[PDB]
Amino acid sequence: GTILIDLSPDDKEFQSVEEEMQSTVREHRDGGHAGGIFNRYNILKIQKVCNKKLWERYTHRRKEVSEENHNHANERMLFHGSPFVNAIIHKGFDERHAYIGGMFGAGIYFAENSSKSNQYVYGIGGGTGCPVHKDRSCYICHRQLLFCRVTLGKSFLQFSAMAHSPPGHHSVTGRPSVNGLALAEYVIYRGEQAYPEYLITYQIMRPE
Ligand SMILES: N#Cc1ccc(-c2nc3ccccc3c(=O)[nH]2)cc1
Ligand SMILES: [Zn+2]
């Protein structure tokens, strides 16, 4: 049921998604080990992910959460990187897309920093890097990330350096407590709480 609609680079929607991609790059504590060395991306394509059944699955859950939280879904747009991006856009998020070993338990993880999600494009820790060159810092190969609509509801705040949500909460927020430049990361424990709105195709760019 999924169709992908290309956005034009002239479209304000392309431009605002690109700006969120580019402006949320940061340096990582691994010096680029997992995701590569870069300060910015070459955006090759942005597509809207259109699936009526998956969208209705998301909105149904969003209303349930909203009604449990004084009519506030606490909806965000966040990045997701995964080797399973193709399955996700076709079948939706579910338990098979969870980070079993994540620091907030087995759930589906999202990031404010696009460069954080970029570390997972080729697997946990960047895996063995790109299929073609086995390079986690490949500047040639095309990568994909999702920019997703995510319902957080009442989020459990974890200060720090599938399972169930903590009782009385709908998500977990991983607040950065050491690296002053890191943005928040978030975990949901029901795949119905995220919709993969945009598929972004890009390369990381070698710094000059
Ligand atoms: N298998 C698998 C698997 C796929 C994706 C991730 C993943 N983790 C993150 C952890 C923190 C912040 C963001 C992410 C993310 O975008 N993605 C983790 C594991
Ligand atoms: Zn490559």
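Note that chain A carries Swiss-Prot numbering, so the residues on display, from first to last, are 952-1112, 1115-1161.
Looking at the header, which is where the method is noted, we find X-ray crystallography, 1.9 Å.
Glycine too: its Cβ is placed from the backbone N, Cα and C atoms.
The annotation that Swiss-Prot gives for the mutagenesis experiment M1054 to V reads: Loss of activity. Long-range Cβ neighbours of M1054 (mutagenesis position) (same chain, at least 6 residues apart, Cβ-Cβ under 8 Å): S1111, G1127. DSSP classifies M1054 (mutagenesis position) as coil under the three-state reduction.
The DSSP secondary structure for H1084 (Zn(2+) binding site) is coil. Around the Cβ of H1084 (Zn(2+) binding site), 12 further Cβ atoms fall within 10 Å across all displayed protein chains. Residues or ranges marked as Zn(2+) binding site by Swiss-Prot: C1081, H1084, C1089, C1092.
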For the deposited structure, the Cα atoms bordering the 2-residue gap, namely those of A1112 and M1115, are apart by a whole number of Å, specifically 23
Within the same chain, the residues at least 6 apart in sequence whose Cβ is under 8 angstroms from that of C1092 (Zn(2+) binding site) are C1081, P1082, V1083, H1084, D1086, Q1156
Close to ligand 2, in the sense of Cβ under 6 Å, among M1054, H1084, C1092 as recorded positions, are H1084, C1092
